[PDB]
There are 2 protein chains.
Amino acid sequence: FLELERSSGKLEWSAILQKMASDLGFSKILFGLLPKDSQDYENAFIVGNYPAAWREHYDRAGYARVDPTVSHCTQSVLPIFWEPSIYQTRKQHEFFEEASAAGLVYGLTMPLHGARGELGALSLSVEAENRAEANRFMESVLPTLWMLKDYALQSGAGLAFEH
Amino acid sequence: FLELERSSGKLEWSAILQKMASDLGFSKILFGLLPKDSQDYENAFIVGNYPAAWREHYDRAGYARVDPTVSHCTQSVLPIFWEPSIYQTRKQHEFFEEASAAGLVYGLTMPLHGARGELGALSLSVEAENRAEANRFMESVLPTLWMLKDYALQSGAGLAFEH
Ligand SMILES: CCCCCCCCCC(=O)CC(=O)N[C@H]1CCOC1=O
Ligand SMILES: CCCCCCCCCC(=O)CC(=O)N[C@H]1CCOC1=O
């Protein structure tokens, strides 16, 4: 958090957050944030290293309104693990297949709810060999991730919306 | 949390939360919560085992508007540890003397910000023979309490405000 706060500009903050994620064992991350009373998902503040073509398609196709992790974030402060049980409807299943082709198979999303009403998500994806190991690994680092998401929120909200 | 969610009503929920905090080494706790855009601190939803005479005095004297932990919660998602340095104004020093006489010297407050705009605090106080010891006790459980505060928020917001 101290490095994140000493950092200047989005490239540096993004680089620090991405390295924190990678050092913890997660090769892909997304931090997304909106100001209070905005549902403008396609124009959120977005940081991270999701493949660019996936990000562009996701926004163009309005996947924020289909992706079950986003609806979850609007309702909860608790993590959502990317298990098959969350990809229930045909459209969510098709979304899962496309996300999988983009390299996003195993992971979790931590909802973000800031002190000024900011709404966001911190997602991390892990390239584990199988689902069981992905889950054992994520559980083992979950307390660290839980702290990380609040530090990223407090710092990122300042970068996204403060002058 | 499943424990928190399976419970019936406020007395049971309070007992579960208090036991979880006690297991982490905290003998005094306060969980306070307000619905979106209400700062009526004297009418918050309050759970825990602060001395009743302190709670009554605190509300009567309007200490929510003096206590630096409360203003911190309105501004941040990060913990505030209790220590002389957070008490900066003359009024805050007077508050600190009274809080200390009530036994509330070593501890911390975790701000709560829920998905529906709920604003709250989970405060946790530890008994210790000195500050160095209090710090060892708190640091050793910080990642676990960081999860706990969000489970308590998600369950407590429903209990407090929803039919
Ligand atoms: C809660 C609203 C935040 C602002 C909008 C963020 C949009 C992007 C969110 C996102 O990509 C969630 C996520 O990581 N989804 C995973 C699930 C599997 O494939 C993904 O892309
Ligand atoms: C953020 C608003 C929550 C709703 C109002 C809660 C009122 C009580 C808050 C409180 O007691 C904070 C706290 O634990 N203060 C400590 C600090 C030392 O002595 C205290 O009483």
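So for chain A, numbering is Swiss-Prot's, and the shown residues are 7-169, in order.
Using N, Cα and C of the backbone, Cβ positions are placed for all residues, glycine too.
What Swiss-Prot says about the natural variant A:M144 to I is this: In strain: IFO 3455 and PA103. Long-range Cβ proximity for A:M144 (variant position), meaning a same-chain Cβ under 8 A and a gap of 6 or more residues, is found for A:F87, A:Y112, A:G113, A:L114, A:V132, A:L151. In the three-state DSSP assignment, the secondary structure recorded for A:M144 (variant position) is helix.
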